[PDB]
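Worksheet: the structure to be examined is printed underneath.
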Amino acid sequence: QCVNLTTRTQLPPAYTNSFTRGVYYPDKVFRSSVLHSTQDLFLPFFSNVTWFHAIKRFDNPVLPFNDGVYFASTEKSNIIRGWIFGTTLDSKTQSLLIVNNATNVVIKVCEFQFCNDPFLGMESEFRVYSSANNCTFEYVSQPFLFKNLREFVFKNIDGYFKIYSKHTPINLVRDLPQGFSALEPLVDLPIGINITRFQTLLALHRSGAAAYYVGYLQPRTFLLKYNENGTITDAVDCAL
Amino acid sequence: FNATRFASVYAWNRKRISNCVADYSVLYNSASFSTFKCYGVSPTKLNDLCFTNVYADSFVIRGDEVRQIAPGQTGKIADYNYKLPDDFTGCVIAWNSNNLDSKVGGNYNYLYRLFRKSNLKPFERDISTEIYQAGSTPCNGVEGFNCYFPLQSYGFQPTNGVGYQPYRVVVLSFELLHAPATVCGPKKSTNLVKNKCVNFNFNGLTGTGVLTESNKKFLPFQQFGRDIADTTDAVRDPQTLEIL
Amino acid sequence: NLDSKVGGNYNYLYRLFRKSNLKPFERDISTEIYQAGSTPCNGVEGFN
Amino acid sequence: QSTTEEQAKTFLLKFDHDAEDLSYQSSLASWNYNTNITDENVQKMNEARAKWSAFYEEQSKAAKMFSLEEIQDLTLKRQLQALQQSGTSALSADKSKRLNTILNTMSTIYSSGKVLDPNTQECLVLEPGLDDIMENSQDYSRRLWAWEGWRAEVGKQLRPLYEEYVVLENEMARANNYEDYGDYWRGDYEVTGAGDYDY
Amino acid sequence: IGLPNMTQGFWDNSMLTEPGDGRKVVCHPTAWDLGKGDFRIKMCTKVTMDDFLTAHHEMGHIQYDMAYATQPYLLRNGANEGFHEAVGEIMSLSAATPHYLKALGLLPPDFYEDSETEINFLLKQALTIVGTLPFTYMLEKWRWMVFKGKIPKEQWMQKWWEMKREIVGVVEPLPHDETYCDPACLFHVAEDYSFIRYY
Ligand SMILES: *[C@@H]1O[C@H](CO)[C@@H](O[C@@H]2O[C@H](CO)[C@@H](O)[C@H](O)[C@H]2NC(C)=O)[C@H](O)[C@H]1NC(C)=O
Ligand SMILES: *[C@@H]1O[C@H](CO)[C@@H](O)[C@H](O)[C@H]1NC(C)=O
Ligand SMILES: *[C@@H]1O[C@H](CO)[C@@H](O)[C@H](O)[C@H]1NC(C)=O
Ligand SMILES: *[C@@H]1O[C@H](CO)[C@@H](O)[C@H](O)[C@H]1NC(C)=O
Ligand SMILES: *[C@@H]1O[C@H](CO)[C@@H](O)[C@H](O)[C@H]1NC(C)=O
Ligand SMILES: *[C@@H]1O[C@H](CO)[C@@H](O)[C@H](O)[C@H]1NC(C)=O
Ligand SMILES: *[C@@H]1O[C@H](CO)[C@@H](O)[C@H](O)[C@H]1NC(C)=O
Ligand SMILES: [Zn+2]
């Protein structure tokens, strides 16, 4: 079951500038003291990005997934739970599910009967789906999660779902602080599912401020700088 | 395969296999199986081709009904319980099961459908338990004249002949779709050598040269290195995680 | 209408278990029992 | 169109499925009797044979409303013709019961044939004392006395039942539309509808 | 001639001799068709020429069952009563030939048979099978006129002896009256066993 909640107050979400973040390693190749230029779907520097707030007022919009999504969160107390991907997000089509519950992470490809407001209930209550006909995939591994910043890039090409991530300590209620941090590859799954929209999951306080941002990836050309150790330290957008 | 019980003739259990490496070598190199027929492929080299999904159907039929399960064959069990399409990409495996499925006095735990309105469509399971009727006059839900029940039991006893003895049949179907392949055969790997001009195939990265120890510090996810000239000058062994 | 007959024309055969490839214009006439396994046939049909 | 043959085929399939198991465990039980005769064994042979005969009689009844002219195939016609036969039940109950009780009489006392030697010191039966006398002998008087003694006794009691048995067999023969008992036994070599390969 | 051996169930399940665990059995060789691919074979066979021939009969007469075992259950029989019982006997005919025993090791390689030695084999098999053919035919003639009604009812048993004088060529030693029943001396008569099957 799922509780229909309408206690939130309707507010117009703010916007932010994604200054430099959004760089990931394009290929599985080691380079030292070399400047390399590549063409791939990246997030343009100084880009228009949305803003969402949790904790009161909260919101879980069904944002589109057109060509890739840059996901970041500087929140605390691991309010962020997971994501849902798919085309219709109901029982007639397959949907991708990723949650980080109290003990483990669950990755499934099932035609869930998603409720309109997925929500996780100390104690937790799984209240995001109702049914599951048959799942063609499963996977369990290490969880992905003064404040802590978690950045993610979700790419889905040629039937492969790719995930990159990077964790770094952050302070203050500032949004998207300046700096550089490359996103190392984390997980690759050969599901082969169409994805058009996605939604995030949080947990109610009773029955800790959380904020997250959503970017978008576009075909661009970048110039990445490699140090001698093999780490990407700086990058240049070739059409800024 | 190594299962205690098998499904009924009319109701065949189907299991999907994916995302694992399949060692077929144990199958066709085993002499215990009495029937090993592969359609569309060869038992050898079969562990060199990749599919996306594999389906396994299990049931127990008669000794004379093993030849009845094949593309194009006709009969009672084949037409009305489990019918195979004319095209087939897989193998049919069957072996004698007298020691397990035969019991003194008759083993009547297995049922089957003998008469149906039409032959079953390929890869279709029929579990309907309805009073059949071959007469124009309806019997109105009770067995009467021209109204007979189509499901009867099998009798397995230790004294029957091999032609009537129980046989367990597993049908493996390899299907391929427009999705990344998930099932493949094992990748044989040889021992590595160093300080000798040899031909190397490092996880699909073929080449020729001399492999020595390395002082480079690869990142944990990186696999092979490259120079300014975009030529492979370093690599990491898939088995031992050291740089060469 | 010449080779095929109602009674059945079974005098035409083809080699299928060669175990190797054919070079251009190669003639293979040996009819020895093919072995598909480690166990030698020893002139008898059977497993592999 | 629902030709009768299309339902008689299902009936024959059910008959085959039942009768195969019935005779198979009956024959399996039959083997256990020949190799082991006890009080339990004879009882289960009696039960199995009674059940098999009853089932065959029910199937003979069920074959009746499906006629023989509705099947054109000679081979399929043979199966129904063999199955359609009922037996002695065609006459009234009293005559059938008297048949069964007469057949019982020829089962019990008939097997107890005895002969009396002129000298009381030797007593021999048909198996094997008499058989030696008729077959393994080189004299005249022993064969003569054996013939006289055996035939003197058995004829008197056993003669009257034969005529009643014959007339009753004739009455069942007429019941099945046969001219006589000879035609009842002469029907095993009759071929009809095959053509010139007939008898 | 292409005929295979008995199934594997013969080797283990079937016993080639009488068991000696105190159980008494029927020692007559028997032909069993249990069905469902299950076949079992019983006789108290011995190392004798007569048992040597009955072994081939029991092996070969069962082979008829294997020939039509692919036929439907209601068609798993011989052509008629005589075909099944004649297939088995002709098998042992070849097994008793001098050449077969010479090539089988039962006869010396230099063994020569004399035409006087052949004379015994004629009389033996005639006396066994052929000598009763006129007797069997004319007895069945007697039954047929008994069945046809040619013989009047009041002389049913006395014409058996009356035509015996001229036609059967056998003279009775002492005439018997109407109360006597000579056929009652045979156990098969009371159980309704046909006699044309042998012919
Ligand atoms: C692959 O599997 C083998 C099977 O045991 C692992 O074993 C290694 O074997 C090598 C030499 O045979 C040793 O030097 C290692 O110390 C063994 N490792 C362990 C953990 O026992 C091997 O480690 C496996 N490789 C990987 C990359 O997991
Ligand atoms: C981009 O973000 C800034 C921040 O407020 C602002 O210009 C506006 O919200 C965004 N631009 C749009 C939506 O065109
Ligand atoms: C978390 O998920 C695991 C399965 O991955 C389950 O066993 C456990 O009960 C779950 N815990 C909660 C609090 O939902
Ligand atoms: C209540 O939830 C159900 C589930 O979809 C649906 O009727 C609707 O989303 C909710 N009703 C409202 C918001 O009035
Ligand atoms: C899984 O569920 C879908 C419904 O979305 C159905 O079409 C499909 O046949 C199911 N697969 C299995 C193996 O049950
Ligand atoms: C996925 O989308 C592609 C085109 O974008 C289409 O060809 C394909 O049929 C779709 N598959 C499903 C399962 O929706
Ligand atoms: C390079 O990596 C080594 C090994 O950890 C470390 O000692 C060194 O400080 C690193 N140098 C730079 C510039 O990152
Ligand atoms: Zn015989």
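The residue numbers of chain B are those assigned by Swiss-Prot, with the residues present covering 342-585 sequentially.
Just so it is clear, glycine is given a Cβ too, placed from its N, Cα and C backbone atoms.
In Swiss-Prot this protein carries:
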- B:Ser371 to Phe: In strain: Omicron/BA.2, Omicron/BA.2.12.1, Omicron/BA.2.75, Omicron/BA.4, Omicron/BA.5, Omicron/BQ.1.1, Omicron/XBB.1.5, Omicron/EG.5.1 (VARIANT)
- B:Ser375 to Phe: In strain: Omicron/BA.1, Omicron/BA.2, Omicron/BA.2.12.1, Omicron/BA.2.75, Omicron/BA.4, Omicron/BA.5, Omicron/BQ.1.1, Omicron/XBB.1.5, Omicron/EG.5.1 (VARIANT)
- B:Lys417 to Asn: In strain: Beta/B.1.351, Omicron/BA.1, Omicron/BA.2, Omicron/BA.2.12.1, Omicron/BA.2.75, Omicron/BA.4, Omicron/BA.5, Omicron/BQ.1.1, Omicron/XBB.1.5, Omicron/EG.5.1; May enhance affinity to human ACE2 receptor (VARIANT)
- B:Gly446 to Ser: In strain: Omicron/BA.1, Omicron/BA.2.75, Omicron/XBB.1.5, Omicron/EG.5.1 (VARIANT)
- B:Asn460 to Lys: In strain: Omicron/BA.2.75, Omicron/BQ.1.1, Omicron/XBB.1.5, Omicron/EG.5.1 (VARIANT)
- B:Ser477 to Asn: In strain: 20A.EU2, Iota/B.1.526, Omicron/BA.1, Omicron/BA.2, Omicron/BA.2.12.1, Omicron/BA.2.75, Omicron/BA.4, Omicron/BA.5, Omicron/BQ.1.1, Omicron/XBB.1.5, Omicron/EG.5.1 (VARIANT)
- B:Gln493 to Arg: In strain: Omicron/BA.1, Omicron/BA.2, Omicron/BA.2.12.1 (VARIANT)
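Among the variant positions B:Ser371, B:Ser375, B:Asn460, none has a Cβ sitting under 8 Å from a Cβ of chain D. Of B:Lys417, B:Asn460, B:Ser477, B:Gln493, all annotated as variant positions, the residue with the shortest Cα distance to B:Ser375 (variant position) is B:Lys417. Relative to B:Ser371 (variant position), the variant positions B:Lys417, B:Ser477, B:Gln493 all have Cα atoms farther than 10 Å away. Its Cβ taken as reference, B:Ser477 (variant position) is surrounded by 8 other Cβ atoms within 10 Å in the chains shown. B:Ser477 (variant position) sits 21 Å from B:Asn460 (variant position), counting Cα to Cα. For B:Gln493 (variant position), the nearest neighbour among the variant positions B:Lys417, B:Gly446, B:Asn460, judged by Cα separation, is B:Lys417. Separating the Cα atoms of B:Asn460 (variant position) and B:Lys417 (variant position) is a whole-number distance of 9 Å.
Every protein chain shown contributes to the tally, and the Cβ of B:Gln493 (variant position) ends up with 17 other Cβ atoms within 10 Å. Cα-Cα distance from B:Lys417 (variant position) to B:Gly446 (variant position): 26 Å (rounded to the nearest whole number). According to DSSP, B:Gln493 (variant position) is assigned to a strand segment. Applying an 8 A CB threshold to same-chain residues 6+ apart, the list for B:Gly446 (variant position) reads B:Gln498. DSSP gives B:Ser477 (variant position) a coil state; it is part of no helix or strand. All protein chains shown were included, and the count of other CB atoms within 10 Å of the CB of B:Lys417 (variant position) stands at 15.
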